[PDB]
Amino acid sequence: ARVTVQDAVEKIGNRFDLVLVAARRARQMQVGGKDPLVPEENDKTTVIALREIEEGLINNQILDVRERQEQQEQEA
Amino acid sequence: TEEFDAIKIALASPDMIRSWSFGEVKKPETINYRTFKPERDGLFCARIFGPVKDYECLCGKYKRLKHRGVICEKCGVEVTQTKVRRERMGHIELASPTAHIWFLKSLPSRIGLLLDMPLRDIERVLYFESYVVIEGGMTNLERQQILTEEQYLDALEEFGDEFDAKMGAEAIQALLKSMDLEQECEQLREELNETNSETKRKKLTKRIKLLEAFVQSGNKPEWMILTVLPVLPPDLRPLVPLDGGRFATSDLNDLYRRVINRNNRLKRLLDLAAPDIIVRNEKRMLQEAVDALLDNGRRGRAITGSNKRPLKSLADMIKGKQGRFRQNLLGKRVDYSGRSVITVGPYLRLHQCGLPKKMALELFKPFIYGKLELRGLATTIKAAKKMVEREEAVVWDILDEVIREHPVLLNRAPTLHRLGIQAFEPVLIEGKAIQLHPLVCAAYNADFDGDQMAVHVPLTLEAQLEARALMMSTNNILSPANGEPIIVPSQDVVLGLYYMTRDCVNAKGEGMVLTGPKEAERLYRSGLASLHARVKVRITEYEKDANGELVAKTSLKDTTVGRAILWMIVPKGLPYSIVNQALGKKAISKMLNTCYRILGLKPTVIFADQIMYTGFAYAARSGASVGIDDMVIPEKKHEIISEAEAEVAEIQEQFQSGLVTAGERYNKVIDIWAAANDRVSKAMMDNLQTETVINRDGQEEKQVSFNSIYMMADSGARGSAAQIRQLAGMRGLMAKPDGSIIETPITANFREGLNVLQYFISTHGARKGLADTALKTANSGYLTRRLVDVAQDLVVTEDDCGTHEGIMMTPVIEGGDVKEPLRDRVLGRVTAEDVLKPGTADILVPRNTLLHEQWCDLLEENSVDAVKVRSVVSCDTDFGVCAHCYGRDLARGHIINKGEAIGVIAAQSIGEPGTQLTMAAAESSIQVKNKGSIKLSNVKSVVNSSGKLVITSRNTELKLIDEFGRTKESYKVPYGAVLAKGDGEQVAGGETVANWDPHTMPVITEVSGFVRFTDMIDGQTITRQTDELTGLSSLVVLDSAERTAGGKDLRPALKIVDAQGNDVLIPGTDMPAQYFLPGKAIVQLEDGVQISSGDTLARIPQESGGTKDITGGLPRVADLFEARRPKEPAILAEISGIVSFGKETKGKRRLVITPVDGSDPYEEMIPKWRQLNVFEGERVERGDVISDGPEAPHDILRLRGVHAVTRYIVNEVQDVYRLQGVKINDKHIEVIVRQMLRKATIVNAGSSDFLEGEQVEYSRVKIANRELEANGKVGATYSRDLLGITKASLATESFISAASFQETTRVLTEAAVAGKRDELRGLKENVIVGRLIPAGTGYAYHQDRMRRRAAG
DNA sequence: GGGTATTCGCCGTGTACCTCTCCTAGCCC
DNA sequence: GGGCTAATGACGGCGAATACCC
RNA sequence: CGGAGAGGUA
């Protein structure tokens, strides 16, 4: 469990678009479309998204290429 | 469309109005307000306005089941989804055009101004009173003129085939249909090329401005006359009938019904070809009904009983209180929230709050239901309801799951600063109160006295993450007002730490050596070694060095056992210089600040939580207790008292002896009792400081007192030297009714008893303070409101604008004492230039680098007087502010970024300490208190005989630039100051470098010769009396204030000529020779009296201090923010150049200032109430004082420049807040000022009129465009002007702001006719519309949308 | 001359709640 | 009945409307 | 229940 946002601040210096992107990540593993990439500790999707972005696993480029991906499959 | 900003308001075209609606209401039927059945057809129609009741048939008589979401006509109904219900709206196609009353009753009558006749003509024709020639007869008749009935006839029989004249709105329709706006614009602009008349050009420019405004709005004038009337759905307007004899206002409904009745009657009459008079009358009351519909406030407002609210009309339904009803008061109560009294939980971690189990169970019922049906434990909502109400043990696991990390938002009932609402992780607890984190309640500015906190649950994912990243107290530990932690240990934990870290001189466990704090903990918790002992411990402390590595330095340290036990708390990478010495509140503030600035946030939050736990635990183990033997009564208090009564008895005996005046012995007794109070407090504190004395090995030794009351306030737990001074010693002197000090102090303590009269007197102060508290709370709320309104539309949106402009930024020093260090100010700013060393031109800092702690220290060691820094004032960013122009001083320690409306932060930071706002030297002799080089700036002085560097005027400054590279003493040199010291001369402390008469100011002559009574009439302008002691006279110049018309046309003057009988003048000095005598200027020298250089010319009595140019307190803050004239403005030199008098006292006095390269006639007005300091033939420059006294900010901006008034306002407000000790970073004042002077008046016309209030950012963009092309327009020269906070607020470019908070109909009409495409930059405006705000995460979201615009 | 310097009506109202009352009215069928 | 139906024991600001010295 | 008038608390 990690509720402090310092690592996410360092990874994303704006730390404010950080909120938006982590919120989107949480929004689409909370509802189907993607699945958690970090082991669940009975955590809410907010903090698992936060721990994802802390590890550098989720960044703006990665999330946008991933999302454009799920579209080109959903039209296909 | 998507949730956007930059919304466009314009006048609607009839075709697209018809496009909005679907069908027209046939007959109007309305509820009777005693029968609530919606009758159809009418105002209630489920085919045009959408289904009033969805999924069922409604006609007022029909309730059949059939159309439950399917499109089909059975009696005339249409049933669809609620989305169609919202968009389905009505229209009625009027046979005749109808005007809109708002553009008629408005002071700028849009029809009147566009058609260029007074509004009387338009109201006459619209009210069906007098005809108007609609482009009718022109050969002998007039194309556009009003006609009475007989004149209209006379024209008709004169001509009927070339003449047309109608009545009402159709006439204006025909008129406005005629003009081709482009032809008018072209002809006017091309005429302006030929026209050479000033007034004619003004008129042409005004007309072309209006025409171009209508052209750019894209609105055809024919549109603004209502051809088809759109009508709301019934549910979109206020309607709430009450049963019985009492009802509610619903005038909008029957106004609709009346308008439909009138239109249907007119349609019937026109279908039957009714005669002209009857149809004209029908159109007349149809127009009247439509106008009453549009407004009744244009028809005359009135007050109705039981409701301080006018009669309902569509215009009044536009705006109620406090504005748009659903976006502010009243009253926005919201679900998923609770409210409860608060208790302390000292076990919760800093990111946690203790929340009652019942409160959680009822705050998360939907989430609990979702989980329960998710686990299969419930099959329906009913089963979930039963499952939760039965309070079974299973729901506890469910609630633990839904609360595992779901945070909650706690807000104090008044939120006076940003921290007033903070997130926490809820821990489910037994009880019925919210267990708030003890260390956060100080930030909440709350207490534990029955006051109730409020919880809310951000319940969507994205709100939760907004809470976690921003709202939680962990991420918000520094005050957003001045930086610096706001999470400082306040009263209990600080007591525990101060106890545990104290030392003694002898206790069990003294002197030994222990293996790290390991053995310190082991030995103390054995009770074998006392917590306090001079002990050598081999500690291994970690230091951050190199690129961020940790070096473990192990050394033997002389400390105390408790201090090592505490050192266990501090994480690695911190020095041991912090956890030694008795830790006070300021010491723990320093420790947390250093931890934040050296390790970061996570070590800081862990350190704070652990130090809270340890402070509480060791406060408990201390048993620090307050009794009555602990408070110590000084043994000699009564002796000092009795001495005081003896002294006052002698003084009063002299009083009855007639030896001292009333004020004399009053002040004597007051001073005696103040001295007695000081002596008593000193004795009490001396008793406290070493009340415990302990032997070491036989000899007694002082040491920090074990006395619990001494720790009780010395730690800064709670209280002060004043308070523990007034418990054991006397609280003494205090004020009486009328707010004056009583002769006899409150000579009794609280440990000793209080006499009845003493307590009675003391009650006055308490009552006064409580009333003051209530009034200040109300006024602080109001001030926060106005400041937020003026500052809210201000968001950092750009990172760097490259503006090398900035402000001089200096350590503020008054007199000999440096009030604030430049070290404090410089922190968190960005330099506007590259600073050098005080000895060499070497570059110390790079281009516009952030000046954080390291660079601030580097500037401290290389001591510097001033730095130019990037300011939001100097910022050239438009619709926003450069980040580097701002700095980063926030709850963060990194450079600020885009978003984050720092205007609101500034407003709440200025309003937060508002509650704390409460309601040998200068003018005698300047005594420099430190040794350093003497420096004089802006001298008005000529070196005369006896080495006299006699400085005149108040524009001269005495700095003390010492041998370090910056100043340490600052003084203001008064008029006629005599100085025997030169520049760069080392001076002893308190030595009179400048000396003059304290209680009167002389006019020291810098030249010698004959004295001429110039511009005088003996016995008319001066008093006639000569008392000769050395060739002197007792002639006194009459007061500056207004006098007779034969004594105010010549101003008395003493012309001083040389020793040759010839006139002489000295350029560059505000003392040409002729001292023009102000009021009460006793003339010392007669005509022809010979004097030396350094002799007084005239004497003007002064108070030797005590001038009243400042009032202080929150009203002072407010009137500076409103920029009000302080006891009328003190005029400055309106331009550089020679000066002279005009027509003196014609109204008031006139002063011509004659530039040598400018406009010579430049006189201004001089009220005789000002203290005049102005001569003729003297050379001045802008900013030089001409009338002495308090200067208004308006003239300061107009004359000295933008940055000058910036510094003035910043210094004034910062000094006022320092008077209460509150420290606020000045970037907030800078942004509030940049809001204040956001409007400017053009001097030399450009793309706008010659003088007008214009957004200065618009001035920048327009001038940049002007140099972009070759053809200059014009131009353009401008001067910024300071509007008041309210005036600047109502000056907002976005009309959405004004719609909710000022008069509305005129503002809305201006927006419509001008077609104002407001950027919707405003935040509360985005609240008003109902969309995301452009700040923080919302700004980032809209930025992402814009990035996705034209990228899809 | 002309800016004060008065007079002449309207209107706004920290925060939250606990209780209470009081709410367009005139009127011809 | 009922269905229509067109100030004084607050306080302060503020524009409009006067009041007055040289 | 929409907004005003009143007591009490904080």
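In order, the residues displayed for chain B correspond to 14-932, 944-1376 in Swiss-Prot numbering, which applies throughout.
Determined by electron microscopy, 3.3 Å, according to the entry header.
Just so you know, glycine gets a Cβ as well, placed from its N, Cα and C.
Taken from Swiss-Prot, the feature Zn(2+) 1 binding site covers B:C70, B:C72, B:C85, B:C88, and the record attributes it to experimental evidence. DSSP assigns B:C70 (Zn(2+) 1 binding site) to coil, not to a helix or a strand.
Listed in sequence order, the residues of the same chain lying 6 or more apart from B:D460 (Mg(2+) binding site) and placing their CB within less than 8 Å of its CB are B:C454. The feature Mg(2+) binding site is assigned by Swiss-Prot to B:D460, B:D462, B:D464.
As annotated by Swiss-Prot, Zn(2+) 2 binding site applies to B:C814, B:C888, B:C895, B:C898. Summarising the environment of B:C888 (Zn(2+) 2 binding site), the number of other Cβ atoms within 10 Å of its Cβ, over all protein chains shown, is 24.
For the mutagenesis experiment B:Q504 to P, the note given by Swiss-Prot reads: Resistant to antibiotics salinamide A and B. DSSP assigns B:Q504 (mutagenesis position) to coil, not to a helix or a strand. For B:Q504 (mutagenesis position), the same-chain residues that are 6 or more apart in sequence and have a Cβ closer than 8 Å to its Cβ are B:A730, B:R731.
Quoted from Swiss-Prot, the note on mutagenesis experiment B:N690 to D is: Resistant to antibiotics salinamide A and B. If you draw a 10 Å sphere around the CB of B:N690 (mutagenesis position), it holds 23 other CB atoms from the protein chains shown.
There are 24 other CB atoms within 10 A of the CB of B:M697 (mutagenesis position), with all protein chains counted. Under its mutagenesis entries, Swiss-Prot includes B:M697 to V with the note: Resistant to antibiotics salinamide A and B.
Counting only same-chain residues at least 6 apart in sequence, those with a Cβ under 8 Å from the Cβ of B:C72 (Zn(2+) 1 binding site) are B:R53, B:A59, B:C88, B:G89, B:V90. The binding-site residues examined here are B:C88, B:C814, B:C895, B:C898; by Cβ neighbour count within 10 Å, the least packed of them is B:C88. Across the structure, B:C70 (Zn(2+) 1 binding site) and B:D464 (Mg(2+) binding site) place their CA atoms 52 angstrom apart. Listed binding-site residues: B:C70, B:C85; maximum Cβ neighbour count within 10 Å falls on B:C70.
Ranking the binding-site residues B:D462, B:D464 by how many other Cβ atoms lie within 10 angstroms of each Cβ puts B:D462 at the bottom.
Nearest by CA distance to B:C895 (Zn(2+) 2 binding site), out of the recorded positions B:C85, B:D462, B:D464, B:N690, B:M697, is B:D464. Of B:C85, B:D462, B:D464, B:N690, B:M697, all annotated as recorded positions, the residue with the shortest Cα distance to B:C814 (Zn(2+) 2 binding site) is B:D464. Each of B:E811, B:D813, B:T816, B:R883, B:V885, B:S887, B:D889, B:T890, B:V894, B:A896, B:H897, B:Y899 belongs to the same chain as B:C814, B:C888, B:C895, B:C898, is absent from that list, and has a C-beta within 8 angstroms of the C-beta centroid marking the Zn(2+) 2 site. For B:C898 (Zn(2+) 2 binding site), the nearest of the recorded positions by C-alpha distance turns out to be B:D464; the candidates were B:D462, B:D464, B:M697. The two recorded residues B:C85 (Zn(2+) 1 binding site) and B:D464 (Mg(2+) binding site) have their Cα atoms spaced 59 Å from each other.
Secondary structure at B:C895 (Zn(2+) 2 binding site), taken from DSSP and collapsed to helix, strand or coil, is strand. Shown in sequence order, B:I355, B:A459, B:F461, B:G463 are the same-chain residues outside B:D460, B:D462, B:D464 whose Cβ sits within 8 Å of the Cβ centre of the Mg(2+) site.
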